[PDB]
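Q: Please read through the structure below; I'll follow up with questions.
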Amino acid sequence: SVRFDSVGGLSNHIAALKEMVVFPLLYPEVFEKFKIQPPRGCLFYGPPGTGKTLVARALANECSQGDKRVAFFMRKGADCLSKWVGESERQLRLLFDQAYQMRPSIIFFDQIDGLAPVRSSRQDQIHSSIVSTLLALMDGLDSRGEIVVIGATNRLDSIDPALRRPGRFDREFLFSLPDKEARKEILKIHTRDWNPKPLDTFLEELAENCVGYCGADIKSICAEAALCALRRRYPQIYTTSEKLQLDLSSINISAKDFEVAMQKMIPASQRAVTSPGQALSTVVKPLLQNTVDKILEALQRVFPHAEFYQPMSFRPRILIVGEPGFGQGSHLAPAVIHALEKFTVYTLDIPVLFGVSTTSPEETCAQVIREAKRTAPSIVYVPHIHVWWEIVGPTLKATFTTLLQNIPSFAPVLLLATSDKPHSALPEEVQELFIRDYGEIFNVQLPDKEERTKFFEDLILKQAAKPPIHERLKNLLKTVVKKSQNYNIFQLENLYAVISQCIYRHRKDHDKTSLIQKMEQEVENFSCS
Amino acid sequence: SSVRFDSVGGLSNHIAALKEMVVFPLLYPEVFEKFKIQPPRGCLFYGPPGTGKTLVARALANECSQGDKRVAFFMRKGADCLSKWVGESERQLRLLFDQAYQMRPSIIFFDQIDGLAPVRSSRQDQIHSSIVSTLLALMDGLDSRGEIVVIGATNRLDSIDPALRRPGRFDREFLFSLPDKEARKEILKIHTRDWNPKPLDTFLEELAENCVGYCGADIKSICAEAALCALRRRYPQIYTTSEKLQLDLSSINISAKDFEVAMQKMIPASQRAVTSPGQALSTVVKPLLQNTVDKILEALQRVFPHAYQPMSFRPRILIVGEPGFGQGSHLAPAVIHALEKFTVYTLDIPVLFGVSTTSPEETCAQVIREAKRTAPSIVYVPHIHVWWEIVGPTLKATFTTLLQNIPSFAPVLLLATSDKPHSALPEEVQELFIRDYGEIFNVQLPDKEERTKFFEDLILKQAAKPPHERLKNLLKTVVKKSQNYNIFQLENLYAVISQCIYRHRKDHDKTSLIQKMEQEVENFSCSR
Ligand SMILES: Nc1ncnc2c1ncn2[C@@H]1O[C@H](COP(=O)(O)OP(=O)(O)OP(=O)(O)O)[C@@H](O)[C@H]1O
Ligand SMILES: Nc1ncnc2c1ncn2[C@@H]1O[C@H](COP(=O)(O)OP(=O)(O)OP(=O)(O)O)[C@@H](O)[C@H]1O
């Protein structure tokens, strides 16, 4: 029994939808003033779990509380199929007759994509017949009354082109994944009636830590946490096999319960394809934070839409270049992509183009470019262009070059790429796409002495000098930081692991100085060049 | 239920040629028997979706139903005759025909006939073949059905059994194309007739040219969304209440900004699944290339006279220019958009390969055949100097052979753009253009006047907003310094200029951004 209250972050859509069916049943004077006859059709589409069905259910539950009373008809995917020849096209006719009898009413076709495909001469005739009769019913010789048709779909492009037209489906609503803000309202709604209400700061600090959670993940995590407290409180519940009596007044939920559930589950989005966004690990942050900030500020210079009448830009493009082993295409670009949320990102790389065996790669590229254009602004991600170029046939190169050229000049679509060879060493065809004079090239340099000092600061001496459950180590830190003053990233974290290995080697030694000499031997025995 | 040959607009030839079939034999019956004519009694409407077909049927039925001469009317859906029992699938058609004959004259209407009579084939069931057979043998066989007229409608004409399409069964076919400039104005006149504050005709005429690619139901939906937007602008407090309020029906007038918002929010029905290869100049870039567009149009008028009947012989043209001059991205789409009422067929890399499950040769043959069917038309091949190298010899031979078989005097234009000069283009391309005839156009950079007109609007008026001699100095310096830049450099400079105006929005005092504009002027250097 939800009535326009469990929804979160969707204000414009509900306003349009209540303009959609409620106004003619409430204010039948403005419409007759100019003979408007407002529209009677909608179409929902988007990634799963965004609240596609909850909106319809809330509408049906709310509007049934008349006056004015509103009926409802719900249908599954392909209920209108039978073995004989003359029933499938008759179920729709009798359904329309019944709905017209009790007008006004609402007819909701659930997942029309499995009912009305694109017309073709290759498949069976039954699909053509049913799509034809459905097409005739919506707008025939006689006009239908006060019926409203609603449809949902996961693949918008698979619908017959003759259905999308003023008269049948004249409005298309895009349901996207929730942004940073809406998660707060979702958490508030799902955790409303709790006696120990969590503070708004608690909810917000949970909010920035959940990226890629889509509607149902939030509901799942709220229920996967209240069970951790139950399991912790009364461990001896599984042993028995009979009814027990409990004490439900001291099982209040704590903050520490949320962390375990968060580490245990994964979002629905990052379940079938890896998401091309990862925040820096807690170990690498005090080594690359400043560089990442510099990259984003340069992007802000070149991409005005990254601020936080409209800004105007002209073909935003950026490229990151640096020596191999600098971690540019492995740690920097994912962090940059993750920092810029609320922007849909599409991946174009070797694993994806050849990762499907049913379609040509150029078809995939055209589809990706079209989808990027449709929902601008967006970021097109393509890593390691210096190897990416000399792998595909000339046809794909020409198609990619032309498709990008046809985008409107002021359309804010970003092109992000990374390379290992220097700019002058790249092939020319790449070269006349980056205009460094304009400020489209960013170079990478190794971190300074203070950053490297902070990198090893925590290990020595806080973890090594940690009691099992102090001056020579300064010289060890000095010699380590002076020795590693010309190391790339990979060598830097490689050296970090080997020391932690001998750190973990000595769990139960309460007497020190039995491994400090081992430490100073290991740091000098190790040699990389 | 109150439409009678008046709510229809823009269709005159079809309605004129239609009433001569179901009215003339009854109104003037003393002429046909002199020549024993038995005039044709078959029609089949077809066209792109949303062009207003069923409205014609509704108007005809409503007009003929009420009048001095009474004629019956029967209606059918797509495949509403099929029944589970074997003996009832085809018997319903016989009963319907008998009833129609018993009450002659009468009218039989099939809606979406393509869902009832597919082409006969051996790779499907038998009931469809049986229905097709009895239909084609029952309409005109050994009995001379007499005065019965059959009308069908569909969107896919090529999916009809050819045995049904020959005189005797389906006599005439009518083409329902998208409305042009004048028809859109007429349908606007039709759809806004009963408004108390009657809009001026000069407003509708101006608005008509803005709605390119629209057709029928799109116009009808716009005319309603406009009123909804007006109600939105007038009483924005209506959505935060679950109770009826008190409304005053005196301040609900319509303004132009409402139509602007509605047009911005909406997109046409035709180019929804794909994109048409035609776009007009944006307002920002417009005051730079109208002279070039007009010169190009004059060149076409010299070569293509369709812009006594005019005569032409294989019209061709080729726009060439240096890279960065903006000929393959700003000029050709403008020409295509300006020359409307000619159906377009694009042909380039993203279309030849972008769709799989077919061969390029099939696509190119189909495009040319279709363009020949709907002559006159336009064939567009952009970026020829690269398009000529990413195709195999087979496609080259097929294309070079196809355009030689078309009739010589048919008006089939071929349009293409090039970047390298015509001298450097390879062989077999230089012989397709006969520039001695005047088949080659050369572009050149815009001069000082339009350059100044481009920047004066931004740097004189927009630069000084309520929320001054040095402005002339900045304008003249900017114009002087950029007298050798191409289109891309000009738009980049425009954007980098506008960035400062954006970023200094909330400062009430000027002279803080004029300096910033200066350093932007000297610090910004192009590559050239
Ligand atoms: N704003 C929201 N508030 C509460 N629950 C939401 C919200 N958005 C999505 N949901 C969750 O999604 C469900 C309703 O939509 P649901 O996710 O079942 O449809 P969908 O998966 O998007 O569409 P389909 O299942 O057809 O692909 C509810 O069970 C609810 O937990
Ligand atoms: N020239 C016109 N004059 C008036 N109304 C028009 C015109 N063209 C289109 N329309 C409007 O557009 C609608 C088109 O409906 P109709 O079913 O007749 O077209 P259709 O192409 O047969 O539809 P579909 O393709 O969906 O079967 C009509 O209801 C009509 O009001």
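Using the numbering of Swiss-Prot, the residues shown for chain B are 421-727, 786-945, 1330-1390, in order.
Per deposition record, electron microscopy, 4.3 Å.
Using N, Cα and C of the backbone, Cβ positions are placed for all residues, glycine too.
According to Swiss-Prot, the protein carries these features:
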BINDING   B:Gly467, B:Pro468, B:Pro469, B:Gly470, B:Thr471, B:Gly472, B:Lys473, B:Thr474  ATP binding site
MUTAGEN   B:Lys473 to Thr  Reduces the ability to mediate estradiol-dependent induction of CCND1 and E2F1; when associated with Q-532
Q: So if I draw a 10 Å sphere around the Cβ of B:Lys473 (mutagenesis position), how many other Cβ atoms end up inside it?
A: 18
Q: Applying a 10 Å Cβ distance cut-off over all chains shown, what neighbour count does B:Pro469 (ATP binding site) have?
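A: For B:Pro469 (ATP binding site), the 10 Å Cβ neighbour count is 19.
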Q: Whose Cβ lies within 8 Å of the mean position of the Cβ atoms of B:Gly467, B:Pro468, B:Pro469, B:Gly470, B:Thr471, B:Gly472, B:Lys473, B:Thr474, the ATP site, other than those residues?
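A: Going along the sequence, the neighbours appear as B:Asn575, B:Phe596, B:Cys635, B:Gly636.
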Q: Counting Cβ atoms within 10 Å across all protein chains shown, which of the binding-site residues B:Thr471, B:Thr474 comes out on top?
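A: Answer by Cβ density within 10 Å: B:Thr471.
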Q: Can you filter B:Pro468, B:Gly470, B:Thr471 (the binding-site residues) down to those whose Cβ is less than 8 Å from some Cβ in chain A?
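A: Contact set vs A: B:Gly470.
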Q: Based on a Cβ-to-ligand 2 distance below 6 Å, what subset of the binding-site residues B:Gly467, B:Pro468, B:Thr474 would you report?
A: B:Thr474
Q: Which ones in the same chain are close to B:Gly472 (ATP binding site), with CB under 8 Å and 6+ residues apart in sequence?
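A: In sequence order, the residues whose Cβ lies under 8 Å from that of B:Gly472 (ATP binding site) (at least 6 apart) are B:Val428, B:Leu431, B:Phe596, B:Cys635, B:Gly636, B:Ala637.
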Q: Look up B:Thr474 (ATP binding site) in the DSSP assignment and report helix, strand or coil.
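A: Helix, per DSSP.
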Q: Quiz question: given the binding-site residues B:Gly467, B:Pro468, B:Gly470, which has the greatest number of C-beta atoms lying within 10 angstroms of its own C-beta?
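A: Within the set of binding-site residues, the most crowded position is B:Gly470.
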